[PDB]
Amino acid sequence: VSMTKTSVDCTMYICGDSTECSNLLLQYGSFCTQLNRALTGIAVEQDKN
Amino acid sequence: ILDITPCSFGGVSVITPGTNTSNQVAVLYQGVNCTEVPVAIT
Ligand SMILES: *[C@@H]1O[C@H](CO)[C@@H](O[C@@H]2O[C@H](CO)[C@@H](O)[C@H](O)[C@H]2NC(C)=O)[C@H](O)[C@H]1NC(C)=O
Ligand SMILES: *[C@@H]1O[C@H](CO)[C@@H](O)[C@H](O)[C@H]1NC(C)=O
């Protein structure tokens, strides 16, 4: 009926606590917002199911 | 020998009635035991 609701912090995963990595990651645009939007969409749907 | 653990972190969800109803909000620190949110007393 459902599966585990994963949420990922895309910045903690890629750059974990490094701010000079995080400034480089901002240069890639919306990709972390897309990845978190997609996983939040799946996570809400596990309750709907 | 010391163990190293990354110090507490997690998702923050903000819970609101609509803006047309109120500006008051509640906040959920997801998977955080809030002995640690007072230890963080932006
Ligand atoms: C949040 O963390 C505290 C510890 O800082 C937990 O308190 C312990 O709970 C267990 C189970 O009741 C007791 O055996 C310990 O003696 C408690 N320690 C202290 C210092 O009180 C608390 O239970 C945690 N909250 C949750 C929901 O697990
Ligand atoms: C806010 O809700 C009321 C009904 O409770 C409605 O009349 C009003 O039009 C709403 N505000 C806006 C900006 O539409």
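Numbering, chain A: per Swiss-Prot, residues 729-777 in sequence.
So this one's electron microscopy, 2.9 Å, going by the header.
Quick reminder: no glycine exception, Cβ is built from N, Cα and C everywhere.
Note on A:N764 (variant position): other Cβ atoms within 10 Å of its Cβ, all shown chains, come to 16. In this structure, A:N764 (variant position) is part of a helix by DSSP. Annotation of the natural variant A:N764 to K in Swiss-Prot: In strain: Omicron/BA.1, Omicron/BA.2, Omicron/BA.2.12.1, Omicron/BA.2.75, Omicron/BA.4, Omicron/BA.5, Omicron/BQ.1.1, Omicron/XBB.1.5, Omicron/EG.5.1.
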